[PDB]
Structure formats: C-alpha cells, structure tokens
Amino acid sequence: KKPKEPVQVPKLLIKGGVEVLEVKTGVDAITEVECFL
Amino acid sequence: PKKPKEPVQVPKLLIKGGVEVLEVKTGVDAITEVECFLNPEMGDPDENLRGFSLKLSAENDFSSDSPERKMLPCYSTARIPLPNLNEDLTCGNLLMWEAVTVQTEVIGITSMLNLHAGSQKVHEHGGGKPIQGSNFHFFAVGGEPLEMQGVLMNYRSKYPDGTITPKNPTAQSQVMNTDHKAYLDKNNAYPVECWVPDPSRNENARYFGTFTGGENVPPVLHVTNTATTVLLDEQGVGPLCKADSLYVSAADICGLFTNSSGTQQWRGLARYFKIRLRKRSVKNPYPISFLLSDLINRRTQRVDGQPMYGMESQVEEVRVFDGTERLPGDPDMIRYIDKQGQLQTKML
C-alpha cells in the first residue's frame, strides 16, 4: 500500500470545549475552545 | 552556436479529461484538472428566469415570514464522488485525495450588462437601474458536508418548501442558537438565507466567501484567469476526504436582478470548477480498533432507568472489592476508609 502514512504533528490530544481542561499532561497541545458570546 | 533549450518534461498528464478520469487508479504523480460546474440554485422562478429567484418583498413579519422557495436559493451542492485509491489493501494503509487547486468560479455575468432588455428604468432615455446590492460569493468545500449552524432572526419565521431552515424559536435564536447545527448533503435544500456553517467542527471543509453587503453595491469583477487557488495548510492540506466525495457548497447571489417592476429578485449564478488533484495516503480505519475518533469518554446516549442515576439507585455499590488477603478469622468485618484515615470497623 501507499501507506504513506500521515506524518508528524502535535497531537491535539484533546479537543473539546470545556472538558478538555481536566487531566495532567502538558503545553504542546493546544487546546481548543470553541465557544461564543 | 547553441543547440536549443530543453523542452521541459511532462511528467505525464495523460489527460485533463472530463468526468471519465476517476475511473482508473494508478498514482499521486498523475494529475488531474477537472472542468465542470454546478448551476445556480435560486429556487428559481422558472425557465426564463433560469438563474434568478422570484420577486422579493420588504415587509411581511419579523415575528413570522413564510415564503415560497423559488425566490429562495438553497444550498448548492453536488456531491462529487471522489473514490479512493483503495481496493486491495493487502500491504499497509490507505489513500484519499489531497487537493491542490481549484479554480472555481462564479460563472456567467455578461448577460447582466443589459439594462435595456429586462431593466427596470432608472430615469429618462436613461437606461435600466444597474443590478447591484448585496451579493455573496461563497463556496465552501470539503470533501466533507456542511455541519451547519443555522441562524434565525424571526425565530417565529416559517417555511414552506424543502426549506429546511434552522429551526429554533429561541429568543436568543435571533443571534445565538447553536443548536441549528446541520447538514448540506442534497443540493438546493437548506435555504441559503438560513444557515451558516458550523465552522468549528468544520475544519475539514474550507469556506470562502466574500460578502458584499450594501443596498446598492454595484458590481466589479476581475477576469484575471491566473488567480487560481491552491488548496493546502500548515500540514499541507485543504480538506481531504474520508467521505470520498466532494461536498460542494457554494453561493452566488450575484445581486439583484432588478425586476423591471421595482421588484427585484435574485440574480444568482452557476459555479465552475477546475480542480487540480492528487492522491493522499491516509491510514487504517479498521485494522479494527474499539472505536474510531477517540479521546471520548461520554458516549451521548442516556438512560432513563428505573431507579439508578439521580441519586436513588438500585445499586449501592462501594468497597475495596480490591484489598487483598492473608485470611483472618473475621471477614464479616468490612473494609473501608474514613478518608485518609482508614475505616475498619466490624461494621464497615
């Protein structure tokens, strides 16, 4: 196969909205806050 | 002397076919340019006003408006099936196409250069009143369909037709109602004037539009061919597919066809595409894996059980089910914890 493999990124481990905040880990992520006013 | 310059290579292009070209499967290196198009999706009053919507009103109600679709454009699609590259997967992982160029374009102005063969008069010998006003040239594109977010002022406004509009009478709905999340997955349905992307799950479609407000905004185009767009990101891509289908999303209220009357109805237009494509390898869906899409520890689905939840359960269930033992002589003793201190008692 052309299993070319999708390559390197910083995982967004945890996407979400609020929920994301919760667990111990670090920086690299970046975390998303969809939200609105 | 010199003997002439190279001719560069073709790295083969066999074709720029038309539609046929999907049909074979071979390599990324092959490259495809596709012309095709969509037409407008105005609702459309008819044949002679093929490319228009019907006559449009000003003042109805704001706390209710229902109006027939032929004056309602609804979202343009074609769902381009974009087959994979996958077949016999007998050595690794997948490919779905990553996309390089589109030229896509709102096609067809020159007719509107009239004002003498349909016009509403602006005055005197003096011609028609040039079509203008607001217009929107949009399109969004994912090889993913539109997770929308419907919108509504007049959340008391009504729908005839297949005007599957956003549906929330919510006082907030006039400016907030995140609940009209939806999908474009049949062309000319979800009326234009109602929905908007969710753009926030919509990460793998790309939307593009450049709004043109203002009641008289007069036209201007820039027929500069060379101007086509490359469709990538930081990690090199526009969308892709794991939908393997191009969901096409587009808008071209070109402005108002300024009906002779002093009713103006949409001028809309077709959209064109000259896409430049290649095949991107993508990964392993089910090489099995409990699931797919994960970082998720709340499967949406509720339980409406008879006593269990709230705080009222038919369970009660709480101990070290998970200490160990040595074997005592008393074991109808129970092991528990006060909270840092430990509770034993013979009791719990």
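All chain B residue numbers match Swiss-Prot; in order, they span 15-362.
How was it done? The header gives electron microscopy, 7.6 Å.
Each Cβ is built from the backbone N, Cα and C atoms, and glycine gets one as well.
According to Swiss-Prot, the naturally occurring change B:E158 to D is described as follows: In strain: MM. Annotation of the natural variant B:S171 to T in Swiss-Prot: In strain: MM. Listed in Swiss-Prot as a natural variant, B:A219 to T is described as follows: In strain: MM.
Reported as a whole number, the C-alpha separation between B:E158 (variant position) and B:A219 (variant position) equals 6 Å.
If you take the Cα of B:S171 (variant position) and the Cα of B:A219 (variant position), they are about 29 angstrom apart, rounded to a whole number. Cβ environment of B:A219 (variant position): B:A154, B:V155, B:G156, B:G157, B:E158, B:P159, B:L160, B:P211, B:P253, B:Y261, B:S263 lie under 8 Å away, each six or more residues apart in the same chain. Under the DSSP three-state reduction, B:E158 (variant position) is assigned to coil, being neither helix nor strand.
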